[PDB]
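Visitor: Would you mind keeping the following structure in view while I ask a few things?
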Amino acid sequence: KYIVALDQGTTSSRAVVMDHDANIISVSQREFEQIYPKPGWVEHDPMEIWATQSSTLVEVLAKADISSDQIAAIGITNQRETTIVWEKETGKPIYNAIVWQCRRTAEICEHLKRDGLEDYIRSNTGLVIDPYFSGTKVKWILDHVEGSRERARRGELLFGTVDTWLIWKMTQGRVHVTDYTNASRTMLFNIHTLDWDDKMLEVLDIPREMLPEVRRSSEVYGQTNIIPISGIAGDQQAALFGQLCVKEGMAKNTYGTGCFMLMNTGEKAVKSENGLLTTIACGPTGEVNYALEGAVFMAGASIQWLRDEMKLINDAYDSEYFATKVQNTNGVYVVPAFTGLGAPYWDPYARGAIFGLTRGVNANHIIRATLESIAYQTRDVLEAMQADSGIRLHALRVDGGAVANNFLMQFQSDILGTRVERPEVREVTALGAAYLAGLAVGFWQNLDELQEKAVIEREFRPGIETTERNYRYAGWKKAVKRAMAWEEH
Amino acid sequence: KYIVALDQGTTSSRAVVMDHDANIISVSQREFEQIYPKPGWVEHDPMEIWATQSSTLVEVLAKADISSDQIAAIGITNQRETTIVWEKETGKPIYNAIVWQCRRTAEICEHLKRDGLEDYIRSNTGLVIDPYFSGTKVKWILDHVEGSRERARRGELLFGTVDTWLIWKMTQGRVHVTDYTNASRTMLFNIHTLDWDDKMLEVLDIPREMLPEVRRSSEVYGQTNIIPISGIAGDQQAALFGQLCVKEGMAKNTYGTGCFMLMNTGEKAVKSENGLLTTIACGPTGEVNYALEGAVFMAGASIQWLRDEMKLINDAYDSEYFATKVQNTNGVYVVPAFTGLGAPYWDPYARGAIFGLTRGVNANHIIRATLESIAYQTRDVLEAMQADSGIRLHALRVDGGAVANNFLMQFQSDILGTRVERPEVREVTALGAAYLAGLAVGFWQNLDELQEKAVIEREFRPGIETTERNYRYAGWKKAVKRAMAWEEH
Amino acid sequence: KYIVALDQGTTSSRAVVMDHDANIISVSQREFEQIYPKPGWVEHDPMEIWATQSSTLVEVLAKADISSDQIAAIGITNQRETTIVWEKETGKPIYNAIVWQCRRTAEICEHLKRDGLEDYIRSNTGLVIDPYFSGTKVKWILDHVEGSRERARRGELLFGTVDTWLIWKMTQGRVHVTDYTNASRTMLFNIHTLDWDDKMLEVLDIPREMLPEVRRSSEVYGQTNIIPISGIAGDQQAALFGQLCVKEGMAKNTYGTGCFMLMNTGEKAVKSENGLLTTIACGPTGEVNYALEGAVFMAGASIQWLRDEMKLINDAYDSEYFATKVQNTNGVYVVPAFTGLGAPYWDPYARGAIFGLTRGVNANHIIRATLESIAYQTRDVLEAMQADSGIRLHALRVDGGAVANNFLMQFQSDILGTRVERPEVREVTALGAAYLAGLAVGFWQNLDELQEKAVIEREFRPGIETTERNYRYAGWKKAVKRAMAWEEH
Amino acid sequence: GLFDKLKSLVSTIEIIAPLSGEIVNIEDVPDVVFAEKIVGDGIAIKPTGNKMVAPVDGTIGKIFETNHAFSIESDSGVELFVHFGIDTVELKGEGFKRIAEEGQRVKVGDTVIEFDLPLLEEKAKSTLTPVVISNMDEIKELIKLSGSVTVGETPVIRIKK
Ligand SMILES: Nc1ncnc2c1ncn2[C@@H]1O[C@H](COP(=O)(O)OP(=O)(O)O)[C@@H](O)[C@H]1O
Ligand SMILES: Nc1ncnc2c1ncn2[C@@H]1O[C@H](COP(=O)(O)OP(=O)(O)O)[C@@H](O)[C@H]1O
Ligand SMILES: Nc1ncnc2c1ncn2[C@@H]1O[C@H](COP(=O)(O)OP(=O)(O)O)[C@@H](O)[C@H]1O
Ligand SMILES: O=C[C@@H](O)COP(=O)(O)O
Ligand SMILES: O=C[C@@H](O)COP(=O)(O)O
Ligand SMILES: O=C[C@@H](O)COP(=O)(O)O
Ligand SMILES: [Zn+2]
Ligand SMILES: [Zn+2]
Ligand SMILES: [Zn+2]
Ligand SMILES: [Zn+2]
């Protein structure tokens, strides 16, 4: 018997199959196109996530040799914010999906600020005025289609996030539900009142009609034919969970397409005064918990950038090897605001920049610099995290794909002057959904059944260069401040 | 019968052999190491220019089949500013050569400004306080060697620029002479008084003892055994000359390691009020003339950068091909202040930066951006040139190695909204020395003998995109302003 | 009103939409994974062609803005030989698709020869004993699955080629048909008797049960829901057709993943005595015609090889540019038998080799050599073609993706000493299906309606180097002979 | 609302008004490339509203990405350049809207780009709309009409090739 998780990510779609004993049994990854139709814009193709996510399932099931008969449930994990609209009848999109990075609805945010909602939005969404979240991507869509708003009041138009879209495409049109995690992200939902905001909805000109049903992050949403789908949670949160976040002051950092740093704040909605997000996570039964989050748009992406456009490396894996051929970035800094600055900057205007170049700088300085950006950003977010929550981390639990980089790991450690604990199973975001699934299905009963698959594989501790950290960071600080406000309006 | 020119450049050393009819007969190039011992620093190895320059001669002579018997004279052309000191007895350097780019003596300049010499230095050198010129590189040397100053008052220590060094190493120690062009560059010499400045010399703590003999840019300096050496002029100037600069308001732009834009101001030392240099060139007989100059440190270098460190291209030639695969830099800008900013910025603090990057930007955006920097800088310099001299160019005569780039050429044209005339022989800097040599030797008698080898090979005229130029340049302007002041003090 | 063609190729899947006037209106390409599970082996994933082919349709339809309402019919084109088996009930494969290149069933062929069927197989299939065709790939499958043969006599097991598979997956399981073109390829079908061979079937242990229904290359096979599917023909043949092959002695060469050279032999099954294939094509109404075919496994693939594994180029387009930076391969030869040698060698044992290397040879020699292989092979095939058919071509009509390579085109011309006519629309293989579709649907009535969209865009004629051709080819000949028989048995 | 559907009145080289308003001396364009005919010669036009159209049956050459200008080659080997306003490229495509595509042949009159004469009215630096012939070298005589013109109707220039 086994659960099966679905991780549909920015970069790609995956499918993990675990046993009761919670062992990774078989996996399937399949990467998918990234479209930039214009600069600061990012978009993915609904049918492609779809095709890719689906396809990934089969292939896992197949790979292991397993059928409808032996799978307890389906756990679902997705990329956040990324808005989608689709004609109910058809199962067809009225547009492309707007991704969380895409800076398009930037002017809109500018109105929102012009009006006076910063305060409001903060307080009820826990979010912050920025193209990062669902809201504006919705309005921007409705706004750039003739028969939209009206077509949607009549309600032939569906909204949703990846989990919602992923679900409905499986419950053959039956189910229209998002989870609690997902919803907080949207900028339309109220975290205290725990329901859609009438104001947002209005102000934004959104129609309650498209909004799905909002439900617990562990519940049986329904059944599907590969069978029930018991789990749903925004990716970052499903990883908080798989790390066994779950308790106050508990925290992790996920290194993937982006970087997400979260801390469980039990049942208290801590109000960030330091460029951070107040949002929802889970407590041990999949119940609603609050939390502090630091979002950083670019991490692993950069590597992909060097890898795929710049063409300096064949594999991201190689970055360790070259970055280590150098000892120093030789003065260079890489601010990867390829799609604005997130926490705690939140400047959809800044753009990527490179600095401190001189004739002797080469490819390897550059790569490494990219790797460095990672820890810098991380560190930015962290200091915020601390100030906000008054707590001082002693270790950083981490996970993500980039976390296999001894170099980065370590460097991360030095630059923080803190130990870094790297978990033995990197594929945690998955694990999270599973539990939420399993649990919800009596597949497990107790989290405790599992304070055991969470072996630490490695500890990174501060080397002697940790003394140098302040200088190096000031570097960073100056660089950043120069990439800001690049675009115009 | 034939003259032979020597072009010893930043990047490499060359040897051209021309006939009376002034035809390029055989050439020899040999590139040489570039050392960056530290960031903003550049240095070349005296023995290597030396070895490389020498070696280049033979090989040309050999290549064509020619001897001591058929060569009328030796014309000499060198890279400017680049300071050298050497024990007289030995023929050995007390250091490495400091190159014109090398920002080392930057603090020194800072004293100079602190003291009050900006005004003075301007007015008598026509130069501007900046590590770019000889002066400070000399003092910095004397300052970082125990037995120096004193060893040099006793005068066992020789100073010189490439022409001076190149000469002495040929006139077996006999001759110690620099030309008029060369000397202006040093920051120690007085352009009106046409002789070494007592003040500079003092202030800088330099000893008249090391200074060579300063003589006409066409004169027989002496004889050497491959025979007489009749010509000498700083590279930029020898190209002004080969273009037949020679008359008031006449101008060229040289695209090589750097970019140098000069205009003959006959016999009048125009005082730049726009970030430009007042310096010396030649009038038709190799006599002293004045001129306005715009120096831009990085041009062809950048290409080499992409080519040699970044590793994006195998040949600089290839840049056309890739840059053209793209239509736009896609928002990107490259400010190549790898070794500070020159005219008209003159900020030894700025460093290279890249901007406007987003996930969709790739290698080709980047290359092209580098190519673009070229025309931007050019254009910066030009506008200055115009304001200063009150004249409006209608064409730009050009030359240099990079000038074989149809793309850049053209783009240069569009971005200026001016025609660009590309001469049929690109190797003009050479030609210049020759004439100065030949002439001085009765090899030619009259410049007029030659208002004929100066065929125009091509004209670039403003395409329709020339309308777009202002926007594009504003891009540039913002980018620049952000690379400034990067380093600290 | 419009027809829509489907081209499902070795490399990728496509979707073309044409108008009545036969204009390419919108296209969709989507490349798909290539698996080599072992050396001389190639395999594609049924669900991926599937997913990719499907997906491509929508996107074309969508792109142009068009619905079920305005499309006259569906024309279908596929890659040949590539065998597939699938559980009838399910719509699931019992294996991966074996591709035409895959040398797996090589021993099997060895039995076939051992037995005495060379003669037979030749005479009735017109094919030749080689892993290239369907037959053996089928048996190899049935042979490496427990419940297969039997499961298939009971007939829960389906066989098919891409057209057949592509159809059935659209006629929701309804239709099981292959066309006449497709079938000849299989090694199971009898070209005279125009029906499945009882002998082959036996000898190979294949069960009539899996074989589909074999029908005209223009007929309404059925209806599907995007509507009827009126066309089907093996790719090479659909291009013969779009070139308006159609009459005796008429010929084309297609440059794609492989190279296929075919000549219409009206109604006469010419017996190849020169390493060629006797197979079926169409006559003007989509009726059965015979033809001579020369298959060459590797062409465009090689470029992909340099492009994707070797990593020398970013785009195949770039090959022109680099190959032209060189004048000669500098002695080098590339025999691209990556997956054996086809016509007229047919040696599933040879493997890729490179020759004539010396220290001065670099990347560009190599690329170009790869490009050259193309014309060599072409030429090999051609000479055969001529001998066999007693006719001497005066021009070569061509088409394919690689045909955009001026260099290759030309070089092809020189090396043949024959003109080369390059058609103005390269996407002919598509066009072919369409007609077969349209025609069959009264969409067109007469081929004649169209001896007009067939404009020649360019003529390549023999340059002076054409004199050198014999030497150069002998090069080739020696190289080839050395790559042969590499693997063992 | 729009007669776009209805039939219109239908009447050496003549170039037709590709947009409408009052004609102007190139010489008065607030940009040198224009004013000195560096880019070539022709006239300008203060505009009246709604749209830009082919002024010769030829083939649209390039169309600016920010769709504020375009060129085209006449079946008669003439080169036309139409640049809407000046420094318009900073509006980044706002007001503009692409009716045609970077490749087609057109007759006179076919819609090429549509626009928003008022958004453009206060946003843009200037609204002048130069119409110049770029290949001034392959043209003998070139004449400049005057006064008012109307789209795809009144001609602005006549030229002898
Ligand atoms: N050795 C490595 N060093 C750096 N980045 C790595 C390395 N291995 C994988 N990656 C990066 O890790 C990322 C994958 O992260 P993961 O958590 O799987 O994906 P996702 O972005 O979908 O959440 C990519 O952005 C990739 O470019
Ligand atoms: N096609 C080209 N495009 C760009 N730069 C070129 C090209 N060909 C040569 N170069 C560049 O031209 C320069 C050579 O300029 P030249 O006037 O010979 O040398 P120098 O710097 O010694 O004065 C180099 O900096 C090189 O990188
Ligand atoms: N300029 C070019 N030179 C060489 N090969 C090219 C070029 N452009 C495309 N290709 C090659 O053409 C092929 C595409 O051929 P085509 O007829 O479309 O595809 P298929 O193999 O599916 O039949 C590829 O094998 C590719 O590697
Ligand atoms: O806010 C978006 C997050 O879900 C990012 O997750 P991801 O890195 O896996 O795409
Ligand atoms: O100021 C230094 C100049 O001589 C530069 O000349 P160069 O580009 O040939 O090295
Ligand atoms: O024999 C196989 C042929 O169909 C090859 O066609 P292809 O090059 O398009 O894959
Ligand atoms: Zn993920
Ligand atoms: Zn030079
Ligand atoms: Zn094909
Ligand atoms: Zn413009």
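The residue numbers of chain C are those assigned by Swiss-Prot, with the residues present covering 5-230, 238-500 sequentially.
Here the Cβ of each residue, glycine as well, is placed from N, Cα and C on the backbone.
Checked Swiss-Prot, it gives:
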BINDING   C:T14, C:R18, C:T268, C:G311, C:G412, C:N416  ADP binding site
BINDING   C:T14, C:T15, C:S16, C:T268, C:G311, C:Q315, C:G412  ATP binding site
MUTAGEN   C:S59 to W  Abolishes inhibition of GK by FBP via disruption of the dimer-tetramer assembly reaction. Inhibition by EIIA-Glc is unchanged compared to wild type. The activity of this mutant is significantly higher than wild-type, and the Michaelis constants are increased slightly compared to wild-type
MUTAGEN   C:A66 to T  Although it completely abolishes FBP regulation and disrupts dimer-tetramer equilibrium, the crystal structure is essentially identical to the symmetric tetramer found in the FBP-bound form of the enzyme
BINDING   C:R84, C:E85, C:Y136, C:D246, C:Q247  glycerol binding site
MUTAGEN   C:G305 to S  In glpK22; abolishes glucose control of glycerol utilization
MUTAGEN   C:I475 to D  It decreases Vmax to about 10% of the wild-type value and the affinity for substrate is increased about two- to fourfold. This mutation decreases the catalytic activity in a manner that is analogous to that obtained upon EIIA-Glc binding. It increases the affinity for FBP about fivefold
BINDING   C:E479  Zn(2+) binding site
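Relative to the rest of the structure, where do these features sit?
Guide: DSSP gives C:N416 (ADP binding site) a coil state; it is part of no helix or strand. Cβ environment of C:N416 (ADP binding site): C:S330, C:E331, C:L382 lie under 8 Å away, each six or more residues apart in the same chain.
Remark: C:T15 (ATP binding site) has C:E35, C:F36, C:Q38, C:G267, C:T268, C:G311, C:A312, C:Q315 as non-local neighbours, by Cβ distance under 8 Å and separation of at least 6 in sequence. In the three-state DSSP assignment, the secondary structure recorded for C:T15 (ATP binding site) is coil.
Secondary structure at C:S59 (mutagenesis position), taken from DSSP and collapsed to helix, strand or coil, is helix.
Other Cβ atoms within 10 Å of the Cβ of C:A66 (mutagenesis position) number 15 in total over all chains.
C:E85 (glycerol binding site) carries neither a helix nor a strand DSSP state and counts as coil. Cβ neighbour count for C:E85 (glycerol binding site) (all protein chains, 10 Å cutoff from its Cβ): 26.
Sequence-distant neighbours of C:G305 (mutagenesis position) (same chain, 6+ apart, CB under 8 A from its CB) are C:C270, C:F271, C:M272, C:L273, C:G286, C:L287, C:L288, C:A354, C:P355, C:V392, C:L393, C:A395, C:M396.
For C:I475 (mutagenesis position), no same-chain residue lying six or more positions away in sequence has a CB closer than 8 A to its CB.
Its Cβ taken as reference, C:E479 (Zn(2+) binding site) is surrounded by 12 other Cβ atoms within 10 Å in the chains shown.
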Visitor: Among C:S59, C:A66, C:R84, these being the recorded positions, pick the one whose CA is nearest to that of C:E479 (Zn(2+) binding site).
Guide: C:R84
Visitor: Sort out the sequence-distant neighbours of C:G412 (ADP binding site) for me: same chain, 6+ apart, CB within less than 8 Å of its CB, listed by position.
Guide: C:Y266, C:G267, C:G311, C:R437
Visitor: What is the separation, in Å, between the Cα atoms of C:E85 (glycerol binding site) and C:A66 (mutagenesis position)?
Guide: 32
Visitor: Sequence gap of 6 or more, Cβ distance under 8 Å: name the residues on the same chain that satisfy this around C:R84 (glycerol binding site), in order along the sequence.
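Guide: C:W104, C:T165, C:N186, C:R189, C:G245, C:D246, C:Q247 - these are the non-local Cβ neighbours of C:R84 (glycerol binding site), listed in sequence order.
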Visitor: For chain B, give the subset of the binding-site residues C:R18, C:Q315, C:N416 whose C-beta is less than 8 angstroms from one of that chain's C-beta atoms, in sequence order, otherwise 'none'.
Guide: none
Visitor: What subset of the recorded positions C:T15, C:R84, C:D246, C:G305, C:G412, C:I475 has a Cβ sitting under 8 Å from a Cβ of chain A?
Guide: none
Visitor: Within the same chain, and leaving aside C:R84, C:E85, C:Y136, C:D246, C:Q247, name every residue whose CB is within 8 angstroms of the centroid of the CB atoms belonging to the recorded glycerol site, in sequence order.
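Guide: Near the glycerol site, the remaining chain residues are C:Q83, C:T86, C:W104, C:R189, C:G245, C:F271, C:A306.
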Visitor: Running a distance check here. Ligand 3 versus the recorded positions C:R18, C:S59, C:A66, C:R84, C:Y136: which have CB less than 6 Å from one of its atoms?
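Guide: The recorded positions passing the 6 Å Cβ test: none.
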Visitor: Return the count of C-beta atoms lying within 10 angstroms of the C-beta of C:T14 (ADP binding site), excluding that atom itself.
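Guide: There are 23 of them.
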Visitor: Might you list, by sequence position, any residue in that chain lying six or more from C:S59 (mutagenesis position) with a Cβ less than 8 Å away from its Cβ?
Guide: C:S17, C:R34
Visitor: Using Cα coordinates, what distance in whole Å links C:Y136 (glycerol binding site) and C:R18 (ADP binding site)?
Guide: 23
Visitor: Hey, what's the widest CA-to-CA gap across C:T14, C:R18, C:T268, C:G311, C:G412, C:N416, the ADP contacts in the record, in Å?
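Guide: Across C:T14, C:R18, C:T268, C:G311, C:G412, C:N416, the widest Cα separation comes out at 21 Å.
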Visitor: Using DSSP with the three-state reduction, classify C:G305 (mutagenesis position) as helix, strand or coil.
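Guide: Going by the DSSP assignment, C:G305 (mutagenesis position) falls within a strand, counted as strand.
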